[PDB]
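J.: First the structure, then my questions, so here it is.
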Amino acid sequence: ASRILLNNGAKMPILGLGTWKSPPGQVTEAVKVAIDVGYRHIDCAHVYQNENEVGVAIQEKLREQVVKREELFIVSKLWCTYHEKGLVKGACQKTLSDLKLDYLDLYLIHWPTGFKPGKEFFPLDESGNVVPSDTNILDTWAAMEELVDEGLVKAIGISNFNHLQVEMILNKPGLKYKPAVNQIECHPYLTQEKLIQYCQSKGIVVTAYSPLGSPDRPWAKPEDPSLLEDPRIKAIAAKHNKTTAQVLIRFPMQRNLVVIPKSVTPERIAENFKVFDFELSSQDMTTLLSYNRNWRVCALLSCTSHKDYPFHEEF
Ligand SMILES: NC(=O)c1ccc[n+]([C@@H]2O[C@H](COP(=O)([O-])OP(=O)(O)OC[C@H]3O[C@@H](n4cnc5c(N)ncnc54)[C@H](OP(=O)(O)O)[C@@H]3O)[C@@H](O)[C@H]2O)c1
Ligand SMILES: O=C(O)Cc1nn(Cc2nc3cc(C(F)(F)F)ccc3s2)c(=O)c2ccccc12
């Protein structure tokens, strides 16, 4: 099936388009092509610096009557420098204005760590350490809850939260809305079995990011493992007469995850969506799980002394 039921009663397309690193001069056409070939979910963020151009594409396809707003599922994230209660609404509204929407289907706390407010997304001290803000996860969560009660967002959730941080919100005193989603890095080198089972056991839907291993990540290094070139995955794909990327996208789907591959290449945008026409076997699934090596695309060194850094913790 194409959508999953969230704990806010709304349905979420299990395939979305990623937009991190999509250049601002190419992402408008990318998103247009994507809606044209079937995508109805777009994953965005303020910090990607391209929400305005994403918005141009959404608005044009709405204007053209290609899709109705109700049929689209638009996700954005609150960046680390806006964790303070007084900054959350304006941050959300900037995102809405740029996307040229009147509401978001889902708004996430992008990372559990609050950073000092300012124009800098990664404010650093003279030694290169990120400068924390003294906000905590629970007060940020209450600010997110207010956005629902103001109708700016239909669903709220979290991203890059470990199981103890998820648990902190679920146990939050006076919790009004549970998180709907936890968006985390997830692929055959970072399989996340424990965090996924915890979240699903609590009726929290998990979205898998970097499902292709983010080959265009700007800190990539030669020695890094490469999913798309892994002979073992290539072989599974060959078995199914599909591309390696198709297998990597279908794998999270079969774990009841949402998956959000990024591309600005029209042929690939289309390729990536043709994943509803084949199945991996249970054996394939366990075999892909066996390639776990606890490897992360996204875990920036300058942030690892933040109190709320999420990846010391086993999960
Ligand atoms: N919550 C967060 O902290 C967080 C963190 C990281 C990512 N995310 C979200 O997850 C999305 C996906 O993750 P990602 O951008 O890191 O990486 P990804 O989707 O794993 O990989 C994107 C890379 O794969 C290439 N590609 C796409 N389709 C391909 C295909 N069929 N065959 C071969 N290469 C293909 C793309 O090239 P072209 O674009 O040149 O086609 C691009 O270089 C992001 O864009 C963002 O929306 C969220
Ligand atoms: O953010 C994206 O969507 C992609 C993303 N990831 N990363 C690696 C990161 N690693 C982190 C670790 C923490 C931490 F919580 F661990 F402290 C907090 C924040 C980050 S950013 C980036 O540095 C980045 C820079 C610009 C735009 C997008 C990103």
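By the numbers in Swiss-Prot, the shown part of chain A spans 2-316.
Header lists the method as X-ray crystallography, 1.6 Å.
Using N, Cα and C of the backbone, Cβ positions are placed for all residues, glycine too.
Under the heading NADP(+) binding site, Swiss-Prot lists 10-19, 211-273. Quoted from Swiss-Prot, the note attached to the mutagenesis of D44 to N states: Reduced glyceraldehyde oxidoreductase activity. Swiss-Prot documents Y49 to F as a published mutagenesis change and attaches the note Complete loss of glyceraldehyde oxidoreductase activity. The active site, proton donor feature in Swiss-Prot is assigned to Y49. The mutagenesis experiment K78 to M is recorded by Swiss-Prot, whose note states: Reduced glyceraldehyde oxidoreductase activity. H111 to N appears in Swiss-Prot as a mutagenesis experiment; the accompanying note says: Reduced glyceraldehyde oxidoreductase activity. The substrate binding site annotation in Swiss-Prot covers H111.
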J.: Taking the Cβ of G10 (NADP(+) binding site) as centre, how many other Cβ atoms lie within 10 Å?
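T.: Taking all protein chains shown, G10 (NADP(+) binding site) has 9 Cβ neighbours within 10 Å.
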J.: Which mutagenesis positions (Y49, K78, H111) fall within 10 Å of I261 (NADP(+) binding site) by Cα distance?
T.: none
J.: Distance check, please: Cα of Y49 (mutagenesis position) against Cα of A221 (NADP(+) binding site), rounded to an integer number of angstrom.
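T.: Each residue's Cα considered, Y49 (mutagenesis position) and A221 (NADP(+) binding site) end up 18 Å apart.
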J.: Going by DSSP, is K78 (mutagenesis position) sitting in a helix, a strand, or coil?
T.: strand
J.: Which has the fewest other Cβ atoms within 10 Å: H111, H241, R251, the recorded positions listed?
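T.: Relative to the other recorded positions in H111, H241, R251, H241 has the fewest Cβ atoms within 10 Å.
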J.: Using a 10 Å radius around each Cβ and all protein chains in view, which of these binding-site residues has the most neighbours: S211, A271?
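T.: The residue with the most neighbouring Cβ atoms within 10 Å is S211.
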J.: Sorry to bug you, but what's the C-alpha spacing from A221 (NADP(+) binding site) to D44 (mutagenesis position), rounded to the closest Å?
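T.: Roughly 22 Å, rounded to the nearest whole number.
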J.: Counting other Cβ atoms within 10 Å of each Cβ, which of the recorded positions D44, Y49, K78, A221, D231 scores lowest?
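T.: Output over recorded positions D44, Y49, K78, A221, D231: least Cβ neighbours within 10 Å is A221.
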J.: Counting across all protein chains present, how many other Cβ atoms fall within 10 Å of the Cβ of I261 (NADP(+) binding site)?
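T.: The Cβ of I261 (NADP(+) binding site) has 27 Cβ neighbours within 10 Å.
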J.: For ligand 1, which among the recorded positions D44, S211, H241, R251, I261, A271 have a CB under 6 Å from it?
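T.: Checked recorded positions vs ligand 1; flagged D44, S211, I261.
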J.: How many whole Å apart are the CA atoms of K78 (mutagenesis position) and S211 (NADP(+) binding site)?
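T.: On Cα coordinates alone, these residues lie 16 Å apart.
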